[PDB]
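Contents: one structure, followed by commentary.
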Number of protein chains: 2
Amino acid sequence: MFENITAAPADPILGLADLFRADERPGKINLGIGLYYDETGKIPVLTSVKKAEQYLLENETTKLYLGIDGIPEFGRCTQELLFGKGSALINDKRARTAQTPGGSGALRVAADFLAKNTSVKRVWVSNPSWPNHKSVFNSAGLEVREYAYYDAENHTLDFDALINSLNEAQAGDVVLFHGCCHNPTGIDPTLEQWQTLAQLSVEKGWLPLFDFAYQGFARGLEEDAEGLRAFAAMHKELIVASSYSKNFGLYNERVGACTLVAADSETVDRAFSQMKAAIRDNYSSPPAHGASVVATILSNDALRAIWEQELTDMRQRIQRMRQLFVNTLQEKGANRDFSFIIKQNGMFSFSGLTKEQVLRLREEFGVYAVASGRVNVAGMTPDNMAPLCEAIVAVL
Amino acid sequence: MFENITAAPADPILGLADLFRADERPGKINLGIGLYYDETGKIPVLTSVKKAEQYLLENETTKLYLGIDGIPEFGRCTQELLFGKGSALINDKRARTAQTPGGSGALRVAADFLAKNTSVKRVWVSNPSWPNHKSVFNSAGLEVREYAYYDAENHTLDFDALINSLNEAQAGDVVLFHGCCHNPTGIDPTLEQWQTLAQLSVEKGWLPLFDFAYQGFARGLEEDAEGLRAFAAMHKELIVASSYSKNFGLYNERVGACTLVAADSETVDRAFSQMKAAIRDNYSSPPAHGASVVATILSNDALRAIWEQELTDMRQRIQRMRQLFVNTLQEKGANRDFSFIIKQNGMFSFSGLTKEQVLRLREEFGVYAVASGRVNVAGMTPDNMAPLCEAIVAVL
């Protein structure tokens, strides 16, 4: 039965990580995968996370299955983060949240729900986008189309091209938005641009799908949700796939949520029963540990305070590295203006390095970035910055 | 987009649990869902599990993502449990294991792999079977057909009907077997019956899919794997979806494995790359906590000793309740022979109660079982046995 199966196409980005670990050069620098490093180049467990895990160790008395949609307090805390406490969406009970194995898990659940229960045939993703979006939607049986996004000359959101290319989207297509910290560009719509999109989206009959993996990494928890909330103020229906991998440093515990919004309580409860059915035929119910950690933190004043500060620390370290990167580039003799890097949001920006320049960086300098020239700024440190920038200057 | 979605059909078994928690009667007895209760009617965390969780708390320094297939030591330990240490399958590197979110997760991954990469159009399941089998396979786009299994008059495996009905299976169909502790009958093939099946399966060109959720609950870890190992000695190719939910009391942590076996190393590595692709487009990588607990236990002599004894304790408590159940039934005036219960394996047997008798038990006596009359023996205790049996006698 398996004799004739052809190998899956190598994933160049996971193939990168694989190449990194095999590299015996001591000064090797990892700017590939989207992970937060501290100033010592390590990927720590958050202190608030350790404290919550101690609490669970000392207090959990069972591992009895969660409901299909996971821990209720997790759902409640997630909707407050998303929509704001006292939001009319919450008061009107228009939203239902399933705890999922990561944001990736949430994307798959949404895709499966849409494919099996609606007329949706296609999803619009930005060009460029995180490559996994196409993969997940295609695997669910959905076509993926691309909309213009990035003005690479001005390092800006090409809002005209975006709007113009989205005009080819039909009523009933899904349009995917990144809530903040667009991967890979670091370029997000302004509040005004988000409000214009929310208006266009309603007129045109698009179903908004928000991918919200970096809440707290652009400006702050509430500020980062402004775009979503502008849509939520305008739309009867919306889906949000959110993740706590990055803002809790909980990557491997697979902690995310798929949130469904409909016009009213009866509708959302009805539609959510089909989302629960999709989950049931997948992994049945989600993993408790990472999500209990999140719920324990978000629902305790003292832990939440510590965690919010840890998140602030992470965001500010990245902002410092953005500035340090452009400064060291200038000092190291780089020809180019890299100032656009300072304005961009989250872990990533496009460096503007070619695929060949990145290959050179890896082979000659042990500096690992992805083929698009996207770099993980959260992988830069005061200790690695000088060798990093000397390497970039050498390849320009 | 969601206005016209119809509600998912209520799941009577999850609807049962929901009904149970709303029941304010004090002496209520839960014999529904497959969970291990101790003699005080609680569903405890295993001591070996708590010790492993303490160790992880004190020693983990990162939550960096696992590989798509999870923790390598988890895979190694899983294959040894499945095939036996020193197995030729392991020595020849014919097997690859992906850590998955539970046995349910493993079933979905297998189904997705099969549907997307092979000519498989149908899966044979026993009649009766765990209802989720049909659901999972159908959701992946696979037809499900049923084979005869149960001789309800003699409370036995109807081996003739099974073999006769499986004759309608074509070369290239999947046949699903429960490794031990058949859900719901508690009736497993003997070693001889398993060997005959392994032979038939080869001749007929079936792809065996083992669902192995209760290793250790029939006779013991090695004894329970005898059927699988008889197949593995005969087949070039096989898939195993296994779970640690029940034998580690780790239900909500979603800890399982999908193991792929092929004729040789090159083949299995090739086919497994497509299984990894299916996982990538689902939940991306599996949750670390529950699987690290399992790997930490299985790979430490002291913890493994404690855990194996805890598992032995669970198996023996169930065997005691089987005997106590039939004894108390006789003492309480039951007309019927219930002796077949003593011989059956795992958490469940068919009580022979009608759907109406079970409805009566619930409404009049607060005793919760499923419509098929299947009861969770692991939900019986010395304290609840008398009221339970008085209730059954009343409804006969």
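All positions are counted from 1 along the displayed chain.
For all residues, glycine too, the Cβ spot is worked out from N, Cα and C.
Under the heading L-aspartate binding site, Swiss-Prot lists B:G34, B:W130, B:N183, B:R374, citing a large-scale study or a structure entry as support. What Swiss-Prot says about the mutagenesis result for B:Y65 to F or S is this: Slight changes in activity. One entry in Swiss-Prot concerns the mutagenesis experiment B:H133 to A. Its note says: Slight increase in maximum velocity of the overall transamination reaction between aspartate and 2-oxoglutarate. Where Swiss-Prot documents B:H133 to N as a mutagenesis experiment, the accompanying text is: Decreases to 60% in maximum rate of the overall reactions in both directions. Annotation of the published mutagenesis B:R280 to V in Swiss-Prot: Reduces first-order rate constant over 25000-fold; the original residue is retained in the structure shown. As a published mutagenesis entry, B:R374 to F or Y appears in Swiss-Prot alongside the note: Second-order rate constants are reduced by >5 orders of magnitude. B:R374 to A appears in Swiss-Prot as a published mutagenesis result, with the remark: Reduces first-order rate constant about 10000-fold.
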Integer Å distance between the CA atoms belonging to B:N183 (L-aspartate binding site) and B:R374 (mutagenesis position): 9
Additional residues surrounding L-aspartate, by Cβ distance to the B:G34, B:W130, B:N183, B:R374 centre under 8 Å: B:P184, B:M347, B:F348
When distances run from the Cα of B:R280 (mutagenesis position) to each of the recorded positions B:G34, B:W130, B:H133, the nearest one: B:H133
Sequence-distant neighbours of B:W130 (L-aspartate binding site) in its chain (C-beta under 8 A, six or more apart): B:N183, B:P184, B:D211
Near chain A - the mutagenesis positions B:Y65, B:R280, B:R374, filtered by Cβ distance under 8 Å: B:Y65, B:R280
Other CB atoms, at most 10 A from the CB of B:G34 (L-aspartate binding site): 22
For the mutagenesis positions B:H133, B:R280, B:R374, the one whose C-beta sees the most other C-beta atoms within 10 angstroms: B:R374
Count of other CB atoms lying within 10 Å of the CB belonging to B:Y65 (mutagenesis position): 22
Rounded distance in angstrom between the Cα atoms of B:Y65 (mutagenesis position) and B:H133 (mutagenesis position): 30
Cβ neighbour count (within 10 Å, all chains shown) around B:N183 (L-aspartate binding site): 21
B:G34 (L-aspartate binding site) versus B:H133 (mutagenesis position) - Cα distance in angstrom: 15
Largest separation between Cα atoms (Å) of residues that the record links to L-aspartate, namely B:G34, B:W130, B:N183, B:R374: 11
DSSP state at B:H133 (mutagenesis position), helix/strand/coil: helix
